[PDB]
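Peer 1: What follows is a structure written as structure tokens; I'll ask about it next.
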Protein chains: 2
Amino acid sequence: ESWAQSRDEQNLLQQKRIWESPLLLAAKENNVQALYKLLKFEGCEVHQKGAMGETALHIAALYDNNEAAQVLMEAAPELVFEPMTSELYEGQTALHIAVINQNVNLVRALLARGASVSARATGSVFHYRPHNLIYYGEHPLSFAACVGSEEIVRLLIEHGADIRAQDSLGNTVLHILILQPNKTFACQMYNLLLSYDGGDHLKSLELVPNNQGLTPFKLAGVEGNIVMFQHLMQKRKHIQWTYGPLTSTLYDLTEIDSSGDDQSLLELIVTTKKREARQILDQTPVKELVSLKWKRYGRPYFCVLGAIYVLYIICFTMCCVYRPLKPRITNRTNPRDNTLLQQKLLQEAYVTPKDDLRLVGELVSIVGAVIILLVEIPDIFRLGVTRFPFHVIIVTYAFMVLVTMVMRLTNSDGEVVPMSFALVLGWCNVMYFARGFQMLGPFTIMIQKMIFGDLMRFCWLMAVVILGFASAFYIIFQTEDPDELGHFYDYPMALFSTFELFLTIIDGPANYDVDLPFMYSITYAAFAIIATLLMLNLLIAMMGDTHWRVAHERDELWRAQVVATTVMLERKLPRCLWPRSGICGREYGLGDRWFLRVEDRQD
Amino acid sequence: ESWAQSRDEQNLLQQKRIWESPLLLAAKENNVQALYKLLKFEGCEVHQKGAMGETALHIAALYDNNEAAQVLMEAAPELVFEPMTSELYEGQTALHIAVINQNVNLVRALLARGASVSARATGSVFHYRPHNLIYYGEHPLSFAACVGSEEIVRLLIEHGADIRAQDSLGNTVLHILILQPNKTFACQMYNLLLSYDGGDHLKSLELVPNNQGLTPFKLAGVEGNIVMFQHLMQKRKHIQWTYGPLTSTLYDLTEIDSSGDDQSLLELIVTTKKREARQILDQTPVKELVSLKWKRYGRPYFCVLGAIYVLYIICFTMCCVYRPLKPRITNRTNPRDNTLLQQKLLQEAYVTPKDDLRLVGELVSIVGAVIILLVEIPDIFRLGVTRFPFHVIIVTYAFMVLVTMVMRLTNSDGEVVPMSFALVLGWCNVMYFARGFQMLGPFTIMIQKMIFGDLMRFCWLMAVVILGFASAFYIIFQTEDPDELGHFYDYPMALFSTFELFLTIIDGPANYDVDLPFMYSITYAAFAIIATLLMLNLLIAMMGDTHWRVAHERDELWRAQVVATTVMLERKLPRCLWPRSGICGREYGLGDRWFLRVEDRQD
């Protein structure tokens, strides 16, 4: 609001002060004859400031003006030694401009003068922000190794630019090459960068984490850089032996999984909302990982756990339908004619025939709630709240049973209300076991995509309509009988009744023995037109949600839900029944890591 | 599970023992100077085993290492004479590796040494399995004639490789060339293989069946190899005479049909689930066969049989609606107020007016059931069970009538229940006569595609929803009156009632004279949202089932159902009314087979 508009202010003030002190104006157009006229007999003072603390050398480098800066290096060889003093432009020497603008003659002249290749241009513009247009680190070597100027890249090593370098965010240049969409050339440059860290490795430069602890090979799967991920894969791809079209190939599998422990590339994939990060699973040393990890013992241990949940709900369900119910004991229908009721038992002890069996059955159900809340608090508190899905329901289903337990031994009336919420949530929570079922799996996702996405953009469009016609009909039938044609007696009944007409489930107000008021004959006629078109416009809106999403976009989501389930079962379930996949370096001393072998065909 | 994971174990053990005994390690990298250092003064023992019983000659052939094996043939010319002794690799000599890896210098050197060209590499890897990646028979000639090395193919005949050869599955190489997707070159090779069986034919090599009795021309229609099928067609394509664009052409038609007898290419097409095998009917000596066989006397004998089934059902239907019914004889409504009833006749004999006519009409219907079960037991027992369709119903419709006959002369009460199942199955079983009707034919298939395919993936999604809300409403209306607002009195009524709201057929619970409990006002409001969206998501799921299937994919299925009906009518109906198509070699002595003439145009 007030900030990015202020960024325009110095930009004009940069160009306002270029009219003042016209040696900058000569530096704009590389007008060196005026630069003779302002320095060859004027002499001493040239250290001119500006908007971002910029210099005449900075401006004469800001455009590709070699000949003016050729004078300026001869005139003032200390403008190199000073950076930009600003907040938006902090630490940027003229080298960073000369690097980023491909001026090979000037950079080589600046390095002939001698410029700090380790300078950190830490201006607030240069921070890794989604509103800033670019981000290329701190050091000019990072600015060298992002624009394609491999000659400067070779030249900066000749003047000692450390490949081992960190930005504000703990990244090397290797992380930053992931962070550009212009990936058509940096893979060629990716080979160039590792060529100049061939001497002193000490971890061979790939095991650098960032500020938050992320190696670049793990970062590229997070960032979804597919092409970088493949040339990265060449390091760890150990071919066993070829056989015509058959290529028996082994993978190192060091960090693609790590079996829990919060730093695992499979765990790092399904945490983000980035759509491009999902397609890392299309790669053959990853899809073969998740297939064998799920088909061998990921699917059946899921489906066995699928069965025990159903027997939990039915045990819950039968104990709900057999509640103890006193007949009436509240005297009669003392509120007139709308007060049908039947009481419940308060504190009469549980009798033995078919009722302690109801009691021990609830004791099956009450321990099933608390075991969830002991195992799902490391599913929420692990990641703050950030849970936006079906784990929202299993904690909510567990809440309602405890409320029913609170209604036990206190004997308040409102126990049916959490029990009614428990059943619709308990039976809808076995939708989560439609993930790993091939016959109806991808249909399950198209439900939940329209829950938070499409229902939410329609409930406002229903509430804008239902609030009129229910209120309209209430004015009409305010002066009527609730006995005959009593399709609402009061106002909030009319909202629920009009809902029962807008969704076209109930016939509606029609009593032919009497005369309806004619405004009902008009408004409801106008209502049903709107109801039958807002219904179809929604179904139209469903079509645009699926014509695009059937184009091989819903299948991969179902594959993703296989993995995200499999990751949690790998994470939450103990190491007595979940063995480590792959084959380690014990009994085959090759690299000590768990190895996976993939055999392929070429056609 | 435990098996394919074990396949990785020897592969490492193959590469574990290559570090041990480093003459294998020299053979890996073709390091012959070490092979001088381990044989030229060591001498005697070189017969080294390994994982799959492999040799040093096997490993030095496993990579294209000519010069090491050049020493090895000079050093140990008995490694050729031994194969691999393993289970996974049984009978594989080094020739099979040298053949499959295009090493023309080495194979010619091995055959100069002299290797068995008739060796059968019968390892369990090499079996025709869908989990194994390749399958090229037993003999190296089969390995020669699949990879494109026609020079070795010519070379193996020079050392006497029999074209007349059988694998474990009774196949020659001609069957195996069908079994590769890489068909871009083997048709050229298909001419090459028949060139070297030009001398001694005795059936000219094409009439070889497999282990189960399948000739390759019949196999290619089964395997759906379209391109092989066309060059196969050239053998039997006898051109009569051309006329400008008109090309009068005759086909041999020997085995494309065989009129019953369980070995018939038309019968062999519509038995499989292979989608590619359906497109063999697109070929012009096949589509012209089925058109004339169905239009001349396949369609009208179907439609005449269509009419007799309808008169069977209506004769069944009128005899059902005229059951003999005693008035009440069970005394009154002794169970209170929900026991309306009317009795049936037990053993009072059939009176003559309009009732023996009912009796002889059932005698029309009871003989119609048993004639089906005498003619459909060679439709099930012929093929085990394997019936997954409409022949499932005609055996089930026949069952219910026999149960009704069992209810006759025993006078049990539950006769309405098989009779009610009989009517809905009897009237839906005349959907089978919508196959051969052009105006609504392809619409009939889109029904049955969604029965076992799309209904089944939705009934779980209904049962997951209906089990909550019916059980939810039952808790609500457990403490209520079944007299007023009695939309279920007990629990299983609520399941059928909520079904009668989820499909949005009945208005629902609404009694305005009383006060509904407010949790009904919330849950049913939440229910109808879910009901009106799960309905639309299903209709969304219908759209992805037909946007792809309208793209010229439903029409050919309707053509397939024409043929599969026509094949059964050719098979099940006798040779007095179903004459053999084509024209035999009697009165035109050409080849004795039934000949079909096709005239075509070129544009």
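Residue numbering for chain B follows Swiss-Prot, covering 67-454, 463-677 in order.
Every residue, even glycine, has its Cβ placed from backbone N, Cα and C.
If you look up Swiss-Prot, you'll see B:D581 marked as Ca(2+) binding site, on the strength of experimental evidence. The mutagenesis experiment B:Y201 to F is recorded by Swiss-Prot, whose note states: Prevents up-regulation of the channel by phosphorylation; when associated with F-202. While the structure shown retains the original residue, Swiss-Prot records the mutagenesis experiment B:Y202 to F with this note: Prevents up-regulation of the channel by phosphorylation; when associated with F-201. Record note (Swiss-Prot), mutagenesis B:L535 to Q: Alters subunit assembly via domain swapping and reduces channel activity. The unchanged residue is displayed.
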Peer 1: Reported as an integer number of Å, what is the Cα distance between B:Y201 (mutagenesis position) and the residue listed as 'Ca(2+) binding site'?
Peer 2: 63
Peer 1: With a 10 Å radius around each C-beta, find which of these mutagenesis positions (B:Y201, B:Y202) has the fewest other C-beta atoms nearby.
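Peer 2: So among B:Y201, B:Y202, the mutagenesis positions given, the one with the fewest Cβ atoms within 10 Å is B:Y201.
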Peer 1: Does DSSP put B:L535 (mutagenesis position) in a helix, in a strand, or in coil?
Peer 2: helix
Peer 1: Let's check the environment of B:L535 (mutagenesis position): how many other CB atoms sit within 10 Å of its CB?
Peer 2: 19
Peer 1: Determine, to the nearest whole angstrom, how far the Cα atom of B:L535 (mutagenesis position) is from the Cα atom of B:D581 (Ca(2+) binding site).
Peer 2: 22
Peer 1: Provide the list of recorded positions among B:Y201, B:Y202, B:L535, B:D581 whose C-beta sits under 8 Å from chain A at the C-beta level, in sequence order; use 'none' for an empty result.
Peer 2: B:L535, B:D581
Peer 1: Write down the Cα-Cα distance for B:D581 (Ca(2+) binding site) and B:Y202 (mutagenesis position), rounded and given in Å.
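Peer 2: Here the two Cα atoms lie 66 Å apart.
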Peer 1: Just counting, how many other CB atoms are there within 10 A of the CB of B:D581 (Ca(2+) binding site)?
Peer 2: 14
